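Enquirer: Sharing a structure below in structure tokens format, with a few things to ask.
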Amino acid sequence: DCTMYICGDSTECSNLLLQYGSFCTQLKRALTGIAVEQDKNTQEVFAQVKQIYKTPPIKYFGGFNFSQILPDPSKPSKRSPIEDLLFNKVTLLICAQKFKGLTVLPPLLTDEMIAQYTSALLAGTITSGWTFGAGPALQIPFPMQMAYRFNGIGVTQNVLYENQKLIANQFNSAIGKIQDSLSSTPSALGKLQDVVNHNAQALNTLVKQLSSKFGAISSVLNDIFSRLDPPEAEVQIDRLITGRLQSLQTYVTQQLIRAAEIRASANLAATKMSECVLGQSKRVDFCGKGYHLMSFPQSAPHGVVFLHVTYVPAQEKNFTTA
Amino acid sequence: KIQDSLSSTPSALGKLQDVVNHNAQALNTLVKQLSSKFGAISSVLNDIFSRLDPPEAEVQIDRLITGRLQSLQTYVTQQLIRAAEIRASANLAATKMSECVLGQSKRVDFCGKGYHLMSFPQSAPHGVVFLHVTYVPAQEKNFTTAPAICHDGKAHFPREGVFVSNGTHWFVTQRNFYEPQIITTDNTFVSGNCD
Amino acid sequence: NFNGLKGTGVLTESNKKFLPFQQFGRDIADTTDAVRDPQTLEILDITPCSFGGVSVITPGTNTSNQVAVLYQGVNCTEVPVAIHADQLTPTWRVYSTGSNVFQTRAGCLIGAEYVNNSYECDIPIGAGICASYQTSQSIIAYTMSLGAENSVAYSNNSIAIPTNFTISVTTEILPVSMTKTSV
Ligand SMILES: *[C@@H]1O[C@H](CO)[C@@H](O)[C@H](O)[C@H]1NC(C)=O
Ligand SMILES: *[C@@H]1O[C@H](CO)[C@@H](O)[C@H](O)[C@H]1NC(C)=O
Ligand SMILES: *[C@@H]1O[C@H](CO)[C@@H](O)[C@H](O)[C@H]1NC(C)=O
Ligand SMILES: *[C@@H]1O[C@H](CO)[C@@H](O)[C@H](O)[C@H]1NC(C)=O
Ligand SMILES: *[C@@H]1O[C@H](CO)[C@@H](O)[C@H](O)[C@H]1NC(C)=O
Ligand SMILES: *[C@@H]1O[C@H](CO)[C@@H](O)[C@H](O)[C@H]1NC(C)=O
Ligand SMILES: *[C@@H]1O[C@H](CO)[C@@H](O)[C@H](O)[C@H]1NC(C)=O
Ligand SMILES: *[C@@H]1O[C@H](CO)[C@@H](O)[C@H](O)[C@H]1NC(C)=O
Ligand SMILES: *[C@@H]1O[C@H](CO)[C@@H](O)[C@H](O)[C@H]1NC(C)=O
């Protein structure tokens, strides 16, 4: 809110700010476009399917265990255990200090609706498969979806059924190890902390900037009005208003650059969700290190987590070829 | 239907209409900041040379000049960011024109919703309009299915297709269509004992 | 104007400690957050007044002239108290004693009632609320409808195979270039 930030509550600074022209209108128009892009990012990343499917009543999915991912009935939120850790680790008086015209508008999609979207995506792909992304969803027993997902690798179907249990045990042990490893490393979700820390430190620097004298005799507008007669005073207040104007413009430009970065990341996330999840991808090193099988979306604060599954050859033996 | 659709709703060509609108607004607000004092006596150039004496004539026209340089700098920075956005969008059209138009692309929900068939480029002022043709299933029936079939004490996995049954007979069919065929050796391969 | 300090705000009781030589109190941005009254020793906490954004939920000028003002991020009891002569910066204070006051996570939508049904989001209020103009006409606010629930079945033996198809066409408008310019 320029008037409140650049100028104090004093009326005198308002007229001089108006004299500079439309500096501020340009700024609000700039930081509104950012908000609309921010909303559309989540809208396009999460809401590919407009039909909200519901989780099946029972969880006997051919020996596989989907408990940590599927919603938790106990907590009123359908957040599941892996989501529950991710929400806890992110952990995001200074907000009260933002009396200086700085606000944080809430997202249009609340965490409940985002969780419901992530539940629909993750509850259609365990009973229908890749179909619900192209047209009318069709159900198919889950062991079978897997054997029509090995076939894309180049290995015939006679592996998943012939060794049905071992794959189940390996998948369960793998998901447990994933939960433990996510809990362990302090910097597993760091990147996500880096985003919020960048935003917070940007706001904090912008708040601290108004303590600077900026070449003026003082950084308090009311006192400089009171102690200094108006004709000379206008110089010093011009210095202050120009300095804070430049600081605000730098903040806006940096936010524009960071928003471009986040928009690129959101487009990549949308591509991954519409390619890794709703189908089996054949792009090397796109959906996981190795031959891709499927993926699981999981919500997180200001981001998404994908549980890329893959199939990696293990023990090799060498022979003679003609 | 397409002919009609673009003729009915007026909010269709929003994307191409937003770019020209943004450019027009940016140019208009750029050529409008020439009538603001920027903390000076006046915005008229020869006037601010004329009345004020030479020592502070500059202490004012440098204010004006650096203000207009700042305005130009803002316009230029906005254009560099917008051009980067367009170039990001321009490279999503070269790839679409390369893959969807000059071939059949299997990336899911890239060349239109549903299974992709082809595409037809069309021109548009400061843009391009693609026209994707897709194959979308629609009416469905549900049958009983089994992973395999053991006949001579040995399993028989389907070569290409799925095992289904209409309640009395078992058939092997395609996946994204309904075409029943009698299950034969030409459709099945063995993979060991059926236990 | 405590001891020659021209400032506007709200003065309340503060429990913060003062060192015997210390008089003022300061924060990160060099804003005075505490004073000691010269006549009587006491601890006062200066806190600024209430402020927040204001939006307008209006349909097209063609359709009608009924609006719905949304007061963002304020405790809703204030604008009752704001109903006075020359005690509010916006001039249209008469609207404050307007239509059904509603409460949201983002603020109070003064001028729209809340229905309990769900439809598609036309104008997004914020934090899960969307307004619309509906017919006897008024602006009604409701909760978003992500979509109609569908219950796909499942069993150890069940397959659903389509028997018919419909070839469809779509469209995808893309910018390719902007207007060349020079200076
Ligand atoms: C899945 O794992 C959870 C936790 O280890 C366990 O309580 C549950 O019984 C398991 N379900 C199956 C089907 O293995
Ligand atoms: C390849 O096989 C030969 C014998 O067949 C063996 O001597 C050789 O060590 C093998 N290669 C490697 C790298 O071990
Ligand atoms: C098809 O689905 C419906 C609804 O789920 C069910 O009543 C019907 O029995 C199913 N058909 C067969 C052949 O199982
Ligand atoms: C199943 O298909 C066979 C093939 O001719 C037919 O004879 C039979 O009547 C069908 N049964 C049902 C229940 O559709
Ligand atoms: C001034 O006020 C203080 C505080 O009440 C009091 O102790 C003192 O006697 C007063 N002195 C005079 C001259 O009024
Ligand atoms: C209002 O109606 C007139 C006459 O039909 C039309 O020209 C104009 O575009 C309309 N405007 C809106 C905002 O509906
Ligand atoms: C306003 O404050 C009162 C007093 O605690 C509280 O009951 C009410 O919920 C608050 N309303 C909002 C919108 O914060
Ligand atoms: C049939 O499918 C249900 C669904 O999970 C399962 O509980 C049941 O065990 C299956 N029947 C057999 C014989 O495996
Ligand atoms: C399939 O759908 C089309 C769409 O109109 C219809 O004309 C046709 O009769 C349907 N059945 C078959 C067997 O094509």
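Residue numbering in chain C adheres to Swiss-Prot, whereby the residues present occupy positions 542-676, 689-736 in order.
Backbone N, Cα and C atoms are what each Cβ position is placed from, and that goes for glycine too.
As annotated in Swiss-Prot:
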MUTAGEN   C:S673 to A  No effect on O-glycosylation by host GALNT1
MUTAGEN   C:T676 to A  Partial loss of O-glycosylation by host GALNT1
VARIANT   C:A570 to D  In strain: Alpha/B.1.1.7
VARIANT   C:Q613 to H  In strain: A23.1
VARIANT   C:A653 to V  In strain: 19B/501Y
VARIANT   C:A701 to V  In strain: Beta/B.1.351, Iota/B.1.526
VARIANT   C:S704 to L  In strain: Omicron/BA.2.12.1
VARIANT   C:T716 to I  In strain: Alpha/B.1.1.7
Enquirer: For the recorded positions C:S673, C:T676, C:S704, C:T716, work out the Cβ neighbour count at 10 Å and name the residue with the minimum.
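Expert: Comparing Cβ neighbour counts within 10 Å for the recorded positions C:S673, C:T676, C:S704, C:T716 gives C:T676.
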Enquirer: Counting other Cβ atoms within 10 Å, pick out the least crowded of the variant positions C:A570, C:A701.
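Expert: Fewest other Cβ atoms within 10 Å, among the variant positions C:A570, C:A701, is found for C:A701.
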Enquirer: Filter the candidate list C:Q613, C:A701, C:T716 of variant positions, keeping only entries whose CB is under 6 Å from an atom of ligand 9.
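Expert: Not one meets the Cβ criterion.
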Enquirer: Which recorded positions (C:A570, C:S673, C:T676, C:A701, C:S704, C:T716) come close to chain A, taking a Cβ gap under 8 Å as close?
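Expert: Listed in sequence order, the recorded positions near chain A are C:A570, C:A701, C:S704.
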Enquirer: Here are the variant positions: C:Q613, C:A653. Which has the lowest count of other Cβ atoms within 10 Å?
Expert: C:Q613
Enquirer: Whole-number answer please: how many Å between the C-alpha atoms of C:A653 (variant position) and C:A570 (variant position)?
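Expert: Here the two Cα atoms are 40 Å apart.
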Enquirer: Going through the recorded positions C:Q613, C:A653, C:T676, C:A701, C:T716 in order, which have a C-beta under 8 angstroms from some C-beta of chain B?
Expert: C:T716
Enquirer: How many whole Å apart are the CA atoms of C:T716 (variant position) and C:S673 (mutagenesis position)?
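Expert: That comes out at 40 Å between the alpha carbons.
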Enquirer: Which three-state DSSP class does C:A701 (variant position) fall into?
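Expert: Where C:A701 (variant position) sits, the three-state DSSP reduction gives coil.
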Enquirer: Out of C:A570, C:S673, C:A701, point to the one nearest C:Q613 (variant position) in space (Cα versus Cα); all of them are recorded positions in the record.
Expert: C:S673
Enquirer: Provide, as an integer number of angstrom, the distance between the C-alpha atoms of C:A701 (variant position) and C:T676 (mutagenesis position).
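Expert: Cα-Cα distance, C:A701 (variant position) to C:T676 (mutagenesis position): 23 Å.
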Enquirer: Listed recorded positions: C:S673, C:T676, C:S704, C:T716. Which have a CB under 6 angstroms from an atom of ligand 3?
Expert: none
Enquirer: If we check Cα distances from C:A570 (variant position), which of the recorded positions C:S673, C:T676, C:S704 wins as closest?
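Expert: Closest candidate to C:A570 (variant position), judged by Cα separation, is C:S673.
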Enquirer: Which recorded positions from the set C:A570, C:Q613, C:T676, C:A701, C:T716 have a C-beta atom lying less than 6 Å away from ligand 1?
Expert: none
Enquirer: Provide, as an integer number of angstrom, the distance between the C-alpha atoms of C:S704 (variant position) and C:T676 (mutagenesis position).
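Expert: Rounded to a whole number, the Cα-Cα distance is 33 Å.
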